[PDB]
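**Q** Following this message is one structure expressed as structure tokens.
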Amino acid sequence: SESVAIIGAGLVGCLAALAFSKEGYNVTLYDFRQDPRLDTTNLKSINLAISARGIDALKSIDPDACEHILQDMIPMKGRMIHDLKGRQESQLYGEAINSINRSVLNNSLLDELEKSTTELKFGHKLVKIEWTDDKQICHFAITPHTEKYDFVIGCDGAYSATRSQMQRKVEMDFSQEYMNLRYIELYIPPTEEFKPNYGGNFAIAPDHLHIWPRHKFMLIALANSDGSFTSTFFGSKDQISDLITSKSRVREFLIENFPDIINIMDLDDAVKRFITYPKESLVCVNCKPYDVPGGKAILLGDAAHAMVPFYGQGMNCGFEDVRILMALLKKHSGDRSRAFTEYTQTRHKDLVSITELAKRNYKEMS
Ligand SMILES: Cc1cc2nc3c(=O)[nH]c(=O)nc-3n(C[C@H](O)[C@H](O)[C@H](O)COP(=O)(O)OP(=O)(O)OC[C@H]3O[C@@H](n4cnc5c(N)ncnc54)[C@H](O)[C@@H]3O)c2cc1C
């Protein structure tokens, strides 16, 4: 019965914590942010698209809770393209995706954890790790604090501190790249009345991923359960910077480029969101290997392969990481040293393809 320190209570980390509690490991999930469920309190997006692969990975870890967690997801049967004239054209789907709320999926995973042996330590920032040949010494900041574990699993985001600590122990080929891409989260409220055709209070087609393809920028919309739409604008930081110098400049920009949103969105609210948007940069990372030899550490999710939003699906990719790691662990009879090794040897070549294609689709647009 071994113990594991999982650094990062995000979607990937919480899932890994669930899959390691399922197998019998004494899991201890950490995160420097407070409990997201707590009212007194880190959402990069209101919702996201989960693929069949991301769903199958959910089932492989908990078939029961899966259909309970994903009970509010909305399937997309294709893309709905809005042109400059405001005309909509449907483009049916290769791989099916479903819209699901991020905070709900995150909280649901957390709830399933507290219904198990695992232990949740929020407000614990990992600062340092020392590597022995038996147990790893994890230093936190909450006020110094230290606990020892058999192995540490990093799921602490693109700026992974776990990754940095691993680099002091292993020769890691590592590359980080900051993109010009920026995103602004907008909101399309539900209609006042139920719409028979859409099957809810939706201003537009709920079973479609709406896209407003423009030159070097983009608007998208995913349906929420309550009828509203989570909307996201994608563009370079330069374009946005030039826009937000004037409320009228932003307002006239939206009307000109997305004329068919005037009936479904308050422009004054979108202008406000544009100007006061968190100017947070997007970074892409690649690692090799993802594991410390001896099976003492491993990287999953954005910590290992952070990629471009929309063009790449990081959550689905992160979920697939966990499922493959479990297949290997249950193929090598719990031998983490041999399982973590085969992970890198097989997962890296897939991740190289995925991240590059996503990066290639992005550079194409911009
Ligand atoms: C706008 C947007 C839209 C997206 N849409 C999709 C989509 O539709 N489909 C899809 O598959 N993906 C999508 N993604 C990507 C997806 O959100 C991420 O790839 C996914 O959340 C990865 O989760 P993670 O747990 O690996 O990293 P994170 O979500 O960042 O989790 C890391 C956690 O670790 C914690 N942490 C950080 N540092 C420390 C530390 N030093 N000590 C302790 N804890 C720490 C943080 O608090 C954080 O909660 C989107 C991303 C963005 C930005």
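Just so it is clear, chain A uses Swiss-Prot numbers, and the residues here are 2-42, 46-97, 101-149, 155-378, in order.
In case you wondered, yes, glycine gets a Cβ from its N, Cα and C as well.
If you look up Swiss-Prot, you'll see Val13, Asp32, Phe33, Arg34, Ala53, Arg109, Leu133, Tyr195, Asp314, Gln325, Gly326, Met327, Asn328 marked as FAD binding site. One entry in Swiss-Prot concerns the mutagenesis experiment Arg83 to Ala. Its note says: Strongly decreases enzymatic activity. Under the heading of mutagenesis, Swiss-Prot lists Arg83 to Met and annotates it as follows: Abolsihes enzymatic activity.
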**Q** Tell me the coarse DSSP state (helix, strand, coil) of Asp314 (FAD binding site).
**A** helix
**Q** Rounded to the nearest Å, what's the C-alpha distance separating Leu133 (FAD binding site) and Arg83 (mutagenesis position)? Just drop the number here, would you?
**A** 41
**Q** Before the 3 missing residues sits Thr42, after them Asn46; how far apart are their C-alpha atoms, in Å?
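**A** Here the endpoints' Cα atoms lie 10 Å from each other.
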**Q** Which ones in the same chain are close to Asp314 (FAD binding site), with CB under 8 Å and 6+ residues apart in sequence?
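**A** Long-range Cβ contacts: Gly11, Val13, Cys167, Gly169, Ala170, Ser172, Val297, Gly326, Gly330.
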**Q** Taking the Cα atoms as reference points, how far is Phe33 (FAD binding site) from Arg83 (mutagenesis position) in Å?
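**A** Roughly 38 Å, rounded to the nearest whole number.
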**Q** In whole Å, how far does the CA atom of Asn328 (FAD binding site) lie from that of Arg83 (mutagenesis position)?
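**A** Distance (Cα to Cα, whole Å): 19 Å.
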**Q** For the binding-site residues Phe33, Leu133, which Cβ has the most other Cβ atoms within 10 Å, all shown protein chains included?
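**A** That would be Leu133, with the most Cβ atoms nearby.
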**Q** Of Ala53, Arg83, the recorded positions given in the record, which has the fewest other CB atoms within 10 A of its CB?
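**A** Counting other Cβ atoms within 10 Å of each of the recorded positions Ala53, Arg83 gives the minimum at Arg83.
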**Q** So if I draw a 10 Å sphere around the Cβ of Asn328 (FAD binding site), how many other Cβ atoms end up inside it?
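**A** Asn328 (FAD binding site) is surrounded by 22 other Cβ atoms within 10 Å.
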**Q** Using all protein chains in view, find how many other C-beta atoms are within 10 Å of the C-beta of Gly326 (FAD binding site).
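**A** Taking all protein chains shown, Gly326 (FAD binding site) has 22 Cβ neighbours within 10 Å.
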**Q** Under a three-state reduction of DSSP output, how is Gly326 (FAD binding site) classified: helix, strand, or coil?
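**A** Helix, per DSSP.
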**Q** When you measure from each Cβ to the nearest atom of ligand 1, which of the recorded positions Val13, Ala53, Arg83, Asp314 fall under 6 angstroms?
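**A** From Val13, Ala53, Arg83, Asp314, counting a Cβ under 6 Å from ligand 1 as near, the near ones are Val13, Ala53, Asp314.
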**Q** Spanning 5 missing residues, the endpoints are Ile149 and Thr155. What is the Cα distance in Å?
**A** 5
